[PDB]
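Read through the structure below, which is laid out as structure tokens, and then see the notes.
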Amino acid sequence: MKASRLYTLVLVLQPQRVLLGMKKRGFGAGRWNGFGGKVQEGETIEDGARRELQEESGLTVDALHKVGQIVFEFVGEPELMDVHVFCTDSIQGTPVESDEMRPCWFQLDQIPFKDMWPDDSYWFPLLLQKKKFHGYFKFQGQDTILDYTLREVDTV
Ligand SMILES: Nc1nc2c([nH]c(=O)n2[C@H]2C[C@H](O)[C@@H](COP(=O)(O)OP(=O)(O)OP(=O)(O)O)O2)c(=O)[nH]1
Ligand code: NA
Ligand code: NA
Ligand code: NA
């Protein structure tokens with residue numbers, strides 16, 4: 001089994017809208033996404049999620065809610081991406097464009113799935129229903145899923 005590297009993903013989800021960012025470069029460029037990145041040495045996963053939210057969007061939050069975990073495998077890449085997914089409904093400040101991301105709010109009847117990673121179609125609806133989930137997706141490149149598993153869980 002491949003080694004895995006820790007990543008975070010943070011969704012600011014309010015009652016009628018969600019904050020996404022347009023990835024300007026790097027992994028997932030050109031796709032809307034939550035904010036996040038590699039967990040660093042010495043921080044908890046939740047603290048790494050808070051840090052990435054602040055670095056990529058300018059927003060601070062004191063606390064996050066863990067809602068899911070998704071493991072990504074890419075054909076031809078040796079490491080799995082172990083993505084820990086967090087939400088919050090309570091933000092301090094305004095989103096700001098970073099080098100990584102251009103922020104944009106979307107209404108919850110206008111989730112831009114066509115410009116999001118294909119796997120988000122499966123797990124994002126669970127997040128919106130306040131369910132907790134574990135997922136795994138194997139990709140060939142950026143567009144093709146070869147295998148996946150998704151389960152609703154009571155405890156992440
Ligand atoms: N919604 C969604 N998010 C994903 C998928 N795959 C995936 O890695 N992510 C998230 C996890 C991270 O938030 C982000 C990947 O991390 P990143 O490459 O931006 O990490 P980073 O900010 O440390 O990278 P960098 O500045 O060094 O380039 O994308 C996916 O299929 N769907
Ligand atoms: Na980052
Ligand atoms: Na990032
Ligand atoms: Na899509």
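The backbone N, Cα and C atoms fix where each Cβ goes, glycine too.
Swiss-Prot lists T8, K23, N33, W117, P118, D119, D120 with the feature O(6)-methyl-dGMP binding site. Feature annotation from Swiss-Prot assigns Mg(2+) 1 binding site to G36, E56, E100; the stated evidence is similarity to another entry. Residues or ranges marked as Mg(2+) 2 binding site in Swiss-Prot: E52, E55. The annotation domain 'Nudix hydrolase' is assigned in Swiss-Prot to 3-132 on the grounds of sequence analysis. For the mutagenesis of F27 to A, Swiss-Prot gives this note: Reduces 2-oxo-dATPase and 8-oxo-dGTPase activities. The structure shown keeps the original residue. Swiss-Prot lists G36 to R among its mutagenesis entries, and the accompanying note reads: Reduces activity by 97%. While the structure shown retains the original residue, Swiss-Prot records the mutagenesis experiment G37 to F with this note: Loss of activity. Here the residue is the original one, while Swiss-Prot reports the published mutagenesis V39 to E with the comment Loss of activity. For the mutagenesis result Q40 to P, the note given in Swiss-Prot is Reduces activity by 97%. Annotation of the mutagenesis experiment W117 to Y in Swiss-Prot: Enhances 2-oxo-dATPase activity and greatly reduces 8-oxo-dGTPase activity. Here Swiss-Prot notes a mutagenesis experiment, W117 to A, with the remark: Greatly reduces or abolishes 2-oxo-dATPase and 8-oxo-dGTPase activities. Here the residue is the original one, but Swiss-Prot notes a mutagenesis experiment at this spot, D119 to A or N: Loss of 2-oxo-dATPase activity, reduces 8-oxo-dGTPase activity. Looking at Swiss-Prot, the entry for mutagenesis of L150 to A says: Reduces 2-oxo-dATPase and 8-oxo-dGTPase activities and increases thermolability. Under its mutagenesis entries, Swiss-Prot includes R151 to A with the note: Reduces 2-oxo-dATPase and 8-oxo-dGTPase activities and increases thermolability. One entry in Swiss-Prot concerns the mutagenesis experiment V156 to A. Its note says: Slightly reduces 2-oxo-dATPase and 8-oxo-dGTPase activities and increases thermolability.
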Residues of the domain 'Nudix hydrolase' (3-132) by DSSP state, where helix covers H, G and I:
25 helix, 50 strand, 55 coil
Cβ atoms other than its own within 10 Å of the Cβ of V156 (mutagenesis position), all chains, total 14
I'd like the Cβ neighbour count for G37 (mutagenesis position), meaning other Cβ atoms within 10 Å of its Cβ, all protein chains included.
20
Recorded positions whose CB lies under 6 angstroms from ligand 2, from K23, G37, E52, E56, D120:
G37, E52, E56
If you count Cβ atoms within 10 Å of the Cβ of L150 (mutagenesis position), leaving out that atom itself, what do you get?
15
Spatially closest candidate among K23, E56, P118, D120, the listed binding-site residues, to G37 (mutagenesis position) (Cα to Cα)
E56
Tell me which recorded positions (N33, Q40, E55, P118, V156) have a Cβ under 6 A from ligand 4; sequence order is fine.
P118
Sparsest-packed among the recorded positions, when each Cβ's other Cβ atoms within 10 Å are tallied, from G36, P118:
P118
